[PDB]
Amino acid sequence: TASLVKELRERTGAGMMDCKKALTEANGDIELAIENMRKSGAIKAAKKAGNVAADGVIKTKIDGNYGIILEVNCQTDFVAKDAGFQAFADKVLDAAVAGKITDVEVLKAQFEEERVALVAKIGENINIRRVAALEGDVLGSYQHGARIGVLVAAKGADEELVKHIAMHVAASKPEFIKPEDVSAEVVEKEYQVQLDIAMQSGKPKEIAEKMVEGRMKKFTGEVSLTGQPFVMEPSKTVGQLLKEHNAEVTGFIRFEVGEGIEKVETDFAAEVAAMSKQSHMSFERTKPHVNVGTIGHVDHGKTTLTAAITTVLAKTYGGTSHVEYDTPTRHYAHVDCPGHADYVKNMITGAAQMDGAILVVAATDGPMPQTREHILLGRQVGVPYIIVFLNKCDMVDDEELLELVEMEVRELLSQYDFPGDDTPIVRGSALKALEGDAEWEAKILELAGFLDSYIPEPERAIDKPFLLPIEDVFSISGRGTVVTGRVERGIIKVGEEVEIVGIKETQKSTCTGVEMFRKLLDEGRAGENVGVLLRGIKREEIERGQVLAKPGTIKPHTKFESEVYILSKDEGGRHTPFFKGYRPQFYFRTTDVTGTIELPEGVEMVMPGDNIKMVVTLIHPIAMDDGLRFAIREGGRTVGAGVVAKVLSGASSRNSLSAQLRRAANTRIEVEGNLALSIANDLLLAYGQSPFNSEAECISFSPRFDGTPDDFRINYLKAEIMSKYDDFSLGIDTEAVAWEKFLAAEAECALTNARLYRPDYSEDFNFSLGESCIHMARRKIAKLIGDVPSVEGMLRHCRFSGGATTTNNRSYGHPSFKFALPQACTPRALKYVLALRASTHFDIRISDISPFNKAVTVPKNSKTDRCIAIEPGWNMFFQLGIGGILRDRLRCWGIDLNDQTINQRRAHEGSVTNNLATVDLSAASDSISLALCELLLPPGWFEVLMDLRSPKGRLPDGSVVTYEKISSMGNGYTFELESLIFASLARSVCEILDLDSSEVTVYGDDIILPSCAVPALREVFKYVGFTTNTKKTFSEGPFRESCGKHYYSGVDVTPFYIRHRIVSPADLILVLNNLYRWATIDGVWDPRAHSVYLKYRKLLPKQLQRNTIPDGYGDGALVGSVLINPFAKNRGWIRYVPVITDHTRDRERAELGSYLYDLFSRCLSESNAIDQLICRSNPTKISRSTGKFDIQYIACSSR
Ligand SMILES: [Mg+2]
């Protein structure tokens, strides 16, 4: 009978088919069946311990000054926080205190019976693992939710102190209590093993020794509660925080749930895909994308059901680790929720929201104790609609036991404010439906049947009440103020009435038009990147950040309560917790806005990597409503994100310090002679190295390529370092040399334009390696390229940018001064610009129209200046057109040009391996002869190339040259060309020699191809024109150089260069820093140099020798430790440090060319953690930078 297997099910907690089946064994007896199930119930447990128990809680209790902590494990998050699992792990914590139990086995078997009294009721491997206890004079404890627990005994302190040092251990994981506790053997050998780390690298004993130890000193220092900067005052270690207060800590004990256990990683997608790999062996894009989630008990089959849905909906219909399947009416994305917290994170971050859960319980057992914890997770995230699937029903012969389980779950729902009476509950098997069984097949379709109707359609984005995050405001002359944005939702039809609400008293206005770059429309449609014309509203009555919304739609607020996830260390978030007074920025779709946050009832600290519900109160209002995502930002970097739940009702730095630094900074450091040249020699001397004798030498010294690695790295830094110093007096040297050079660039280029049209050797015998490769080249080339540049790719890849155009100058470089002022044009190229004009309603003016560019002079070395090209600005628009397609294409040859990392890497392989060589090319971009050009190019190309090319050039000297080269460096494509031209050329040498074409990788005149290929590439290059650098091409050294990394037998031997005469503090602060990077092995000096560094650091204004920043945060300060910074004030939990900026007066942008720039972009952007998505690219502001400096406060973290 059914009505009586419920009295036995509601007194045990065990299963429903373990209640009706153990009841037929007691012939029908109540206390009989319960006792039989008892003993037959520890086989369940034993059957369980074959699963990994990873989650679970931690518990702590202290008696006067005797405390204890034990972590009891489960296998699921949800369980760890259930009604019952707390009652058990709380009793095994209370009886561990009184009856004090250090030895673990004691209570594991003293409870062992009541431990199978859970595994039975719940069905999770629950093993009360390790326990210990500590006692001191005053011993305190800290508890972070329940995932991690600290036990700290400190003989000599009060209560506020241990609470806080419990929290510092809680969030810092010190392994030892002091830097001496170090296993005197674990240290007598990790120093005798790191003593090679540098002793092999060639360093002389006493350096490796001192180095290993300075290192080993920190190795310890940091991992020890002594040398661990306190977590609420990082500017001082707990070492001094402890000695400064009366105390000392006798010991500490920190357990974190799950530590040590592996728990192999799970992948819901392939796991359901490979599960149905057994049963797989038997115009309409407008459909809504409703995603769902399966939530429930680990092995009640959320996974075997999520399989049946997919195959059964496969033989019945059409088509962030989310599996997906189809229905006639809509498209579904399914996700599993094996973790309460782990879910929250995904829903806050936006990696997967949810429209409708699907609680999967198995009717074999009915609801579990912790199925309320499931319904919970769903109530909290506020999932609108839940549907329950009752699984494995074939195994209930009695049909009244089903409307019983239904009964049980149908109320668990309504204890949690879901329509527990009215909700769909389908009864079927997830597995019988896998075996192609029609009667249990259609119960699956029965669920996907409910997917269609009960989980309501999400409101389409273009259906909501119009909104557009204003990203910029221009004052167009003759056309009235205008904003540019992307319409978030809704529609705006030219002539309707909008509001501009957010940061300032909400204002209103009216739409006077809608236009793109190409076509001018009359309405904006959600999803589009449009600009919107207004009237009766000036351009300083608007700010990037407020929204353009239909009136009443949305209102500005300053106080709201939200729930955010703050990023872990790994995820590039904070590496340091924060507390009561967090004062960050909160990025809202388009702009940072500072705020102040108040934790909830109980949380006092927050750690990098946990979730949180908090009350954000910003400085000024912002337009919003619930469902809106906001990034949590810190001086530029995201360290969190979070969503908005309820809109509550909304109620340091210095004078002469910011200014005391400013002075310093501006001061001119001063010295007799060549400062740089001395900082050199004193470093040469520091390393035992006969110093430079005359300025003459700094640049005429040639390394030796033997010595140990160390014996080189120095000698190398010695040859290089000074090389590019612009200020050497000693020198009949000029830039007249520079043109003398560029003048044979032609004289050569000619000869090769000549050579390259005439090879018919009077006979048939002669076959030369040149002809051949250019022949393979042409073919290879064409295969990759196309017959001629499509237009589809000409219009996304054309763009303005950079600085100098024949019309604009360095100062008017920004792309808006290219749309602002009318730009030159080669005769030929004209058409293109007309074709552009023919495609926008804005007026693509052109200024003059010459075949002329400007040849010029830019300092580069000491022994020569550099020749470059300032092109017609409309040519360049288009020269970067094909530039960017020669880019996209060169990828099929494995060449990426955005990435000079996959070209230094190999430089280093070659220095150990000796197989790849590095070549280096002299007259690079300045020798690609027109001859060679067409020989290799589809002519469809070689034309659109001769078009955009600049043909003649205008010198400084007033004189002219007409070009022998097809391009000079600075031509909008002269890069992606020479790359492809050299790549093909090598890739063809490769074939001629049976070497892998796959081995040639390139970037500029920096080529890497296999070492044997090199001697041909020499004759092959000799022929086509290029004059190769025998000196800087290494096909056999211990040494390769490529893309700014140099290498010696696999170590880095790159130098750094002293480019300018050093006279500013910003100037020295640099050099000292690059000497810092060049000689540190992770914060740890090499003595030989730490001497010369220190010395010269004393040339600085005082305040400036102690002002230090981490690494890769600038050169506006000395790289060093930021906790030692005296000026560094920790505001609002975020450590703002001060650095030297370059000083810049504001200038006025062309509101139109700045506007055209903005909208051409929306176009180009239209023709192209998980949190970059709530982020933009920003408006245009100008400035000419004075020689003066300035001091900016930024945002830091200690490492
Ligand atoms: Mg190079």
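Easy rule for this one: first residue shown is 1, then count along the chain.
Heads up, header says this was done by X-ray crystallography, 3.2 Å.
Placement of Cβ uses the backbone N, Cα and C atoms for every residue, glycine included.
In the three-state DSSP classification, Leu717 (variant position) falls within a helix. Spatially close to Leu717 (variant position) yet at least six residues away along the chain are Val1053, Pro1055, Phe1056, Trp1078, judged by Cβ distances under 8 angstroms. Among the sequence features in Swiss-Prot, the natural variant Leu717 to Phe (Swiss-Prot position 71) is noted as follows: In strain: QB_1.
As a published mutagenesis entry, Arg810 to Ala (Swiss-Prot position 164) appears in Swiss-Prot alongside the note: 80% loss of RNA polymerase activity. DSSP assigns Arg810 (mutagenesis position) to a helical segment in the three-state reduction. All protein chains shown were included, and the count of other CB atoms within 10 Å of the CB of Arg810 (mutagenesis position) stands at 10.
In sequence order, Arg1149, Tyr1157, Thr1180, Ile1182 constitute the residues six or more apart from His814 (mutagenesis position) in its chain with CB-CB distances below 8 Å. Experimental mutagenesis at this site is recorded by Swiss-Prot as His814 to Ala (Swiss-Prot position 168), annotated: 80% loss of RNA polymerase activity.
Here the residue is the original one, but Swiss-Prot notes a natural variant at this spot, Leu897 to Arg (Swiss-Prot position 251): In strain: QB_1 and Qbeta_2_FR. The Cβ of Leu897 (variant position) lies under 8 Å from the Cβ of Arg887, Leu890, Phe975, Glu976, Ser979, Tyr1003, each of these being in the same chain and 6 or more residues away along the sequence.
Here Swiss-Prot flags 905-1037 as domain 'RdRp catalytic'.
The Mg(2+) 1 binding site annotation in Swiss-Prot covers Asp920, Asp1005, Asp1006 and rests on experimental evidence. In the three-state DSSP reading, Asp920 (Mg(2+) 1 binding site) counts as strand. Neighbour list (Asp920 (Mg(2+) 1 binding site), Cβ cut-off 8 Å, at least 6 residues apart, same chain): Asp1005, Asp1006, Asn1029, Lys1032, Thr1033, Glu1041.
A simple way to gauge crowding: the CB of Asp1006 (Mg(2+) 1 binding site) has 22 other CB atoms within 10 angstroms, across all the protein chains here. Residues or ranges marked as Mg(2+) 2 binding site in Swiss-Prot (evidence: experimental evidence): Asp920, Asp1005, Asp1006.
Within its own chain, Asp994 (mutagenesis position) has no residue 6 or more apart in sequence whose C-beta sits under 8 angstroms from its own. Under its mutagenesis entries, Swiss-Prot includes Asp994 to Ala (Swiss-Prot position 348) with the note: 80% loss of infectivity.
Its Cβ placed at the centre, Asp996 (mutagenesis position) has 12 other Cβ atoms within 10 Å. Annotation of the mutagenesis experiment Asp996 to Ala (Swiss-Prot position 350) in Swiss-Prot: 95% loss of infectivity.
The annotation that Swiss-Prot gives for the mutagenesis experiment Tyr1003 to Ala (Swiss-Prot position 357) reads: Decreased initiation of RNA polymerase activity. Under the three-state DSSP scheme, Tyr1003 (mutagenesis position) falls in the strand class.
In Swiss-Prot, a natural variant is listed as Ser1064 to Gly (Swiss-Prot position 418), annotated with the note In strain: QB_1 and Qbeta_2_FR. Residues near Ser1064 (variant position) in space but far in sequence (CB under 8 A, at least 6 apart, same chain), listed by position: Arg668, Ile669, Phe1189. In the three-state DSSP classification, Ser1064 (variant position) falls within coil.
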Protein Cβ atoms within 10 Å of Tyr1003 (mutagenesis position), excluding its own: 24
For the Mg(2+) 1 site built from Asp920, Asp1005, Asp1006, further residues of that chain with CB within 8 A of the site's CB center: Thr918, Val919, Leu921, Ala924, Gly1004, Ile1007, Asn1029, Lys1032, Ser1042
Among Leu717, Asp994, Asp996, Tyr1003, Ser1064, the recorded positions whose C-beta sits under 6 Å from ligand 1: none
Chain break of 22 residues - Cα distance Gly319 to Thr320 (Å, rounded to integer): 20
Distance in angstrom, CA of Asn1168 to CA of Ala1169, with 17 unmodelled residues intervening: 21
Integer Cα-Cα distance in angstrom, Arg810 (mutagenesis position) to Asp996 (mutagenesis position): 44
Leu897 (variant position) in three-state DSSP notation: coil
Straight-line distance in Å that links Cα of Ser282 with Cα of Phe283 while 3 residues remain unmodelled: 30
Helix-strand-coil residue split for the domain 'RdRp catalytic' (905-1037), DSSP-based: 59 helix, 24 strand, 50 coil
